[PDB]
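I have placed the structure first, in the form of structure tokens, so that the comments after it can refer back to it.
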Amino acid sequence: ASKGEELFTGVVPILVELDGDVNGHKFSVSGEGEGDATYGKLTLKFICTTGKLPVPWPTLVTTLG
Amino acid sequence: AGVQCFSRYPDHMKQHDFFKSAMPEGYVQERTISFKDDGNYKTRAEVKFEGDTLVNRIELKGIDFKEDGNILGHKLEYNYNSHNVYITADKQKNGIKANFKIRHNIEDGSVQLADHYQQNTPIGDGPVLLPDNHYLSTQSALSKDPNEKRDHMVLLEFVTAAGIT
Ligand SMILES: [Mg+2]
């Protein structure tokens, strides 16, 4: 493995910050959680901090998740 | 699929894990997500450590969406089908590319395809791992926090690398 892999042997806290503009509809999302790569496991909670998300949440999973 | 450094690479595949190899300095991840018969997202993100915390910062730009399409019209079910992410090396950029299809469920029973094309390149100068072809098998569960009044998403994901024996 690589040197970098050593950073992932335990639970690692995660922060996600997104700024978006879809057809002029602007929004931001903040997420928090943790990852445990030993088990391939991610747990995250996202909040649209600007109000209503103007697109469906599932369409953002590959970007935010 | 924003923090693919949390994938589980089996020990016999660990020489193929670009994502962790780029840490802590991190990598740039770019995608084009093309929604069939609708618009597209273009995303640019930087994934890196800030102290002991793994940070994913993203800019997303969506254009050419249909006002009462499945996306702007909120016609997609709140769930998520398992899928694979197919990774190949991009030696010329000292990074990787990926291709995969996401199939969102439409509330009428149909499917909304989202084609994904992805490119990742290291931010730092240190050596990285350029993989042989392989894939990430992903499963995601979407839920809600019953005490949260803000618009939100709770996600539980498992991802394992595969395709090399
Ligand atoms: Mg080989």
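Chain B is numbered as in Swiss-Prot; the shown residues are, in order, 66-230.
The deposited model was determined using X-ray crystallography, 1.4 Å.
The backbone N, Cα and C atoms fix where each Cβ goes, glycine too.
Counting every protein chain shown, 26 other Cβ atoms lie within 10 Å of the Cβ of B:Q69 (mutagenesis position). The DSSP secondary structure for B:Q69 (mutagenesis position) is helix. Quoted from Swiss-Prot for the published mutagenesis B:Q69 to M: In Citrinine; leads to excitation and emission peaks of 516 and 529 nm, respectively; when associated with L-68; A-72 and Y-203.
Quoted from Swiss-Prot, the note on mutagenesis experiment B:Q69 to H is: In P4; leads to no detectable fluorescence. In mut2.2; shifts fluorescence lifetime from 3.03 to 1.94 ns; when associated with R-30 and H-145. In mut3.3; shifts fluorescence lifetime from 3.03 to 1.88 ns; when associated with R-30; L-46 and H-145.
Under the heading of mutagenesis, Swiss-Prot lists B:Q69 to L and annotates it as follows: In RSGFP4; increases fluorescence and shifts the major exitation peak to 489-490 nm; when associated with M-64 and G-65.
Here the residue is the original one, but Swiss-Prot notes a mutagenesis experiment at this spot, B:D103 to E: In mut1.27; shifts fluorescence lifetime from 3.03 to 2.85 ns; when associated with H-145. Cβ environment of B:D103 (mutagenesis position): B:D129, B:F130, B:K131, B:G134, B:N135, B:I136, B:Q177 lie under 8 Å away, each six or more residues apart in the same chain. DSSP assigns B:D103 (mutagenesis position) to coil in the three-state reduction, outside any helix or strand.
Swiss-Prot lists B:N149 to K among its mutagenesis entries, and the accompanying note reads: Increases fluorescence at warmer temperatures such as 37 degrees Celsius. In Esmerald; leads to brighter fluorescence; when associated with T-65; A-72; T-153 and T-167. In VisGreen; leads to brighter fluorescence; when associated with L-64; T-65; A-72 and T-167. For B:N149 (mutagenesis position), the same-chain residues that are 6 or more apart in sequence and have a Cβ closer than 8 Å to its Cβ are B:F165, B:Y200, B:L201, B:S202, B:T203. DSSP assigns B:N149 (mutagenesis position) to a strand.
According to Swiss-Prot, the mutagenesis experiment B:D155 to V carries the following note: In EBFP2.0; shifts the excitation and emission spectra to shorter wavelengths and increases quantum yields compared to BFP; when associated with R-30; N-39; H-66; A-72; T-105; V-128; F-145; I-150; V-171; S-198; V-206 and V-224. In the three-state DSSP classification, B:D155 (mutagenesis position) falls within a strand.
For the mutagenesis of B:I167 to T, Swiss-Prot gives this note: In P11; increases fluorescence at 475 nm excitation and at warmer temperatures such as 37 degrees Celsius. In Esmerald; leads to brighter fluorescence; when associated with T-65; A-72; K-149 and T-153. In VisGreen; leads to brighter fluorescence; when associated with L-64; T-65; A-72 and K-149. The structure shown keeps the original residue. Around B:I167 (mutagenesis position), the same-chain residues six or more apart in sequence whose CB sits under 8 Å from its CB are B:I98, B:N146, B:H148, B:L178, B:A179, B:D180, B:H181, listed in sequence order.
Among the sequence features in Swiss-Prot, the mutagenesis site B:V176 to A is noted as follows: In mut2.1; shifts fluorescence lifetime from 3.03 to 2.50 ns; when associated with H-145 and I-198. In the three-state DSSP scheme, B:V176 (mutagenesis position) falls into the strand class.
In the three-state DSSP scheme, B:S202 (mutagenesis position) is classed as strand. Here the residue is the original one, but Swiss-Prot notes a mutagenesis experiment at this spot, B:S202 to F: In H9; increases fluorescence at 395 nm excitation; when associated with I-203.
Its Cβ placed at the centre, B:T203 (mutagenesis position) has 25 other Cβ atoms within 10 Å. According to Swiss-Prot, the mutagenesis experiment B:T203 to H, W or F carries the following note: Results in significantly red-shifted excitation and emission maxima.
While the structure shown retains the original residue, Swiss-Prot records the mutagenesis experiment B:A206 to K with this note: Abolishes the tendency to dimerize and leads to monomeric fluorescent proteins. Annotation for B:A206 (mutagenesis position): same-chain Cβ neighbours under 8 Å, separated by at least 6 residues, are B:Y145, B:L220, B:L221, B:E222.
Here the mutagenesis positions are B:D103, B:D155, B:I167, B:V176, B:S202, and the ones sitting under 8 angstroms from chain A, going by CB atoms, are B:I167. Sequence-distant neighbours of B:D155 (mutagenesis position) (same chain, 6+ apart, CB under 8 A from its CB) are B:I161, B:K162, B:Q184, B:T186, B:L195.
In this structure the C-alpha atoms belonging to B:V176 (mutagenesis position) and B:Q69 (mutagenesis position) are separated by 25 Å. Counting every protein chain shown, the Cβ of B:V176 (mutagenesis position) has 14 other Cβ atoms within 10 Å.
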